[PDB]
Amino acid sequence: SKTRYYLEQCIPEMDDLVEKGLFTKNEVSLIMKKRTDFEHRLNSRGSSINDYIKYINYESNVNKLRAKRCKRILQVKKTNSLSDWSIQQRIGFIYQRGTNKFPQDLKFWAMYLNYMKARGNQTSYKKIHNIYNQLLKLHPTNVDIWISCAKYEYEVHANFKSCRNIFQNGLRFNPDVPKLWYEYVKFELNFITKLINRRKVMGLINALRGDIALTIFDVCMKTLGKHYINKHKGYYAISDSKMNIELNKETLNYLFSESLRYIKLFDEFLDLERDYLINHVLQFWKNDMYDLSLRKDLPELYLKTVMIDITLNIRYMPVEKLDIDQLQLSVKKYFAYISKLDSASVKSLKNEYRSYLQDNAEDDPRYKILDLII
Amino acid sequence: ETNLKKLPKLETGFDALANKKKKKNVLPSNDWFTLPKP
Amino acid sequence: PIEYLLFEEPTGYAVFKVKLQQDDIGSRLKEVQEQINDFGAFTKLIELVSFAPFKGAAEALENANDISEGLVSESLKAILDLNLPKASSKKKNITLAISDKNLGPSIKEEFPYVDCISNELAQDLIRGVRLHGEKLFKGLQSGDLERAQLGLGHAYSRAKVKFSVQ
Amino acid sequence: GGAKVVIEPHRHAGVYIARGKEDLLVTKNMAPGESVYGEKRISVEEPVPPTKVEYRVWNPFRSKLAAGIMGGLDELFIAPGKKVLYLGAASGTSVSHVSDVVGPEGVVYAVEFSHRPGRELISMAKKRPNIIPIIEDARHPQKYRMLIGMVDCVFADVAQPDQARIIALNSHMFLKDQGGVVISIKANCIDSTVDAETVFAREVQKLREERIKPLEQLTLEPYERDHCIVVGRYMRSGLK
Amino acid sequence: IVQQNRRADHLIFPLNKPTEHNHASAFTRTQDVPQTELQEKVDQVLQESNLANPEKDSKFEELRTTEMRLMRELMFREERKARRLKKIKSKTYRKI
Amino acid sequence: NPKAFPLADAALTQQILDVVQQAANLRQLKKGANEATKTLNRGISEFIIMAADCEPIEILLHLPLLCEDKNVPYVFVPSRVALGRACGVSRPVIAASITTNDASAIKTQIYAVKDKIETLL
RNA sequence: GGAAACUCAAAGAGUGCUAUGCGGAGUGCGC
């Protein structure tokens, strides 16, 4: 019975904690009673994570009562005894036992992580990196592991080198999930605006545009199309006309819905060449992968691509006097697209009409241009 | 510095997964190789 | 000196660390060949440390093809360079225990800091972990192995024989 | 071809005797309403609404395991719980009977190297769930280790003269300890020069030097010339 | 060292220290080479304009109660660690 | 590996055709595709010979799927009229099968031919 | 005299079950 070994591992801290006057033996025997029951339920057979959770909760509560009677009776913050580190180090020991016995549930993994973050005032990312490593190895497929690890060591440590390393590692392990690609681009623009405004701070007190986001977007679209087309047609590549064409257009549908999500939460970034990068996104979406989405099928996608091509220059505000100066490109594009499209002529005309209706003495020439657009 | 505050942020499910609670309910309560015995 | 082993399953790859070494001279003894049949004394040898499942069943068939031809695939490359520690110059070459001498030289070429062992000891604890199987993972997977290898078996047979669809 | 025959459980579980005037040997079908091979099926009616379930006649002149059964083996290891690795599964001649004597719960990993019997084997295998078709050469169990897990009996109907190395490699890779080994030996395909039980003695000795302890052999003489069914168990620990 | 080994109570036996190497972490590239296509593309974009923390040393070159807050929140990892070391040495030279 | 794969070269073709001729004179040979598959599923067939220039090829290519199932060896030869002349019969045969018989006088030649064609495959 | 159980007592076998080991740093060395 190793429960006896743990139970008399915990004796010396309560020995010193009793011989200095904060508890008495008549209640340290009570906490020893409940600790005995908890240890038995823990390393018995058929145990559970809820037993580990209640043990953690009880030990944290007796830690808080220890600090409370420490500042009440002794009127000090700590008594530099053995107990003060001991009780949380055995909390961490309980956490370690529970992760080794039950590496399944990310709830217990996550509260181990959260307790070690909150202890992170004292304790170490030397300790954090090990548990993130073994958690990452036990779950390579789960994406929130990589995302929470990157969020921690970029929003405390801000080590962009390790964040690039673990994002490339996460995309190496699963280049299938759209979310990890999406948040890789999100971190890329996050630190790219960080160092643009950092050199702006340097320029105040005294190249690196979105080509990285372009490259990872291109490989994102290629890999995502490959993995959607391999997610469908499970074991055998189906060979006919219409199902092959339908699977290619279904991949193109899902992929360009994803690039639309890339655009529509790409424009949150204002401190960079947002219009030039959205133009690069549409230019990469122009040439197609065995489908030709513009002139051939996916005509609804071609219509939304045309409206995005107009609105990427037409990105403006209510104070639109510079838009009254530079809407000649908008009128030229709307004319050159109405001279191409057949019934998407009517669709794009109604869409540009509703977009200009969203755009609308300064209203007087605006009313003139509104009658021009109507 | 206001833009650096309003920069968008990476999204997980982890601390929600560690903080959130349990709320739901509980509801209360031949062999293939055997010949037909004649 | 067998520090890690790689077990290839229908659902995905697994990599186990070796806590205690099996005995090398008495490996043909009754009391040693029965501890790979006792599960509670086989887990004193082998700890699971990583398990990357195949994303899709198409990738499952692809990895089965690449292992059957002895090649290294990219998910295997990913799990190996995640788990295996980089060594120094020639001191302490790290060691896998794999199941075939044809997968040997290919991952030796992909990882010159890794050494591959496939002897009787390696095949011994390989068949131990194959016997116990899904009890090692304690539920850390998305898949049941018998039905998974049913689907993978019909797929691999069909792709090997070029069975027509029309 | 239309008369009525009673059924009875055999000594081995899963296999049944069909006693009529003459008395057939039969097994309980996995796929009712069909005959794969060209055998006769005896259909019985269980009386709840009444069910109609059928039983495929196992031909001992066309499957060496059924030759060994009604020649009399003291025990098999093809029980209706077990899993069976069928080395050298040519067609649905014997693998169908081994499949449905295993039953709906356990798997028969049937292997095969040749391609035309392989493709009619997978076309057989779509109709019953519990068999796994393998289209690999049996000499390299490494290239199908991906997909069979810890089988607890092996049958070997391979007919090429490196049988001992075949069964040794496959049993080392996949057969669990104290597991069953059933071998069909064909003397004219091992070597035609020397006589039948001389090559049976050679193969028995190669088995027990590969620490498959042989318990039992049978000549199956009224059905086929110069074959032998050798039943042994993988000892792996304490051959003595 | 053999007198101090015969004067020992217990001998956990591989006495020459096991030269175990740096454990495999996901936090560093373990071969220092491009592994895949996105890795080689991101490195060939990053090789022309990145930092060996030269610009990090330049931006960490510093001296109002919010400009220091903005510079600290826009600092980098190695700059923050080196500045923490320099401020720790400064506080050790200043206080008691 | 086109469709009729184990196609014999010239010398092995000639020795299997002469053993075919003495088998036919000994009345140990059954000739033609459907008599061949009939003796194949009777089970008395030592090895089978198929002429791989027939019109078309599938009419005998049905025979490998039975013969390699029932474990008898099978050879292709290059000419139907060569097989017909070697069977000792007026029309071109395309398939031929040696019935097993222990009262044969050609047994050792049969076995030598069988060993050569099994090493061919 | 034969038969119901959550009637109990005593043995046996099988299936399971994990059966399951001063501190942050900083300071010079250890490749």
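Chain D uses Swiss-Prot numbers throughout; the residues present, in order, are 82-128, 134-326.
Quick check of the header: electron microscopy, 4.9 Å.
Cβ coordinates are placed from backbone N, Cα and C, and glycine is handled just like the others.
For D:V87 (mutagenesis position), the Cβ neighbour count at a 10 Å cut-off comes to 12, with all displayed protein chains included. According to Swiss-Prot, the mutagenesis experiment D:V87 to D carries the following note: In nop1.3; thermosensitive allele showing a decrease in histone-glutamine N-methyltransferase activity upon shift to restrictive temperature; when associated with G-103; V-175 and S-219.
Within 10 Å of the C-beta of D:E103 (mutagenesis position) we count 7 further C-beta atoms, all protein chains included. Quoted from Swiss-Prot, the note on the mutagenesis of D:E103 to G is: In nop1.3; thermosensitive allele showing a decrease in histone-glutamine N-methyltransferase activity upon shift to restrictive temperature; when associated with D-87; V-175 and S-219.
D:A175 to V appears in Swiss-Prot as a mutagenesis experiment; the accompanying note says: In nop1.3; thermosensitive allele showing a decrease in histone-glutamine N-methyltransferase activity upon shift to restrictive temperature; when associated with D-87; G-103 and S-219. The 10 Å shell around the Cβ of D:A175 (mutagenesis position) contains 30 further Cβ atoms across the protein chains shown.
Proximity of D:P219 (mutagenesis position) to non-local residues of its own chain (separation of 6 or more, Cβ distance below 8 Å) is seen for D:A196, D:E198, D:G204, D:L207, D:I208, D:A211, given in sequence order. Among the mutagenesis results in Swiss-Prot, D:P219 to S has the note: In nop1.3; thermosensitive allele showing a decrease in histone-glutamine N-methyltransferase activity upon shift to restrictive temperature; when associated with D-87; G-103 and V-175. The residue drawn here is the original one.
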Assigned element (helix, strand, coil) containing D:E103 (mutagenesis position), judged by DSSP: coil
DSSP-derived structure type at D:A175 (mutagenesis position), helix or strand or else coil: coil
Whole-number Å value for how far D:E103 (mutagenesis position) lies from D:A175 (mutagenesis position) (Cα to Cα): 30
Interface-adjacent mutagenesis positions, chosen from D:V87, D:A175, D:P219 when a CB lies under 8 A of chain C: D:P219
Rounded Cα separation (Å) that holds between D:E103 (mutagenesis position) and D:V87 (mutagenesis position): 11
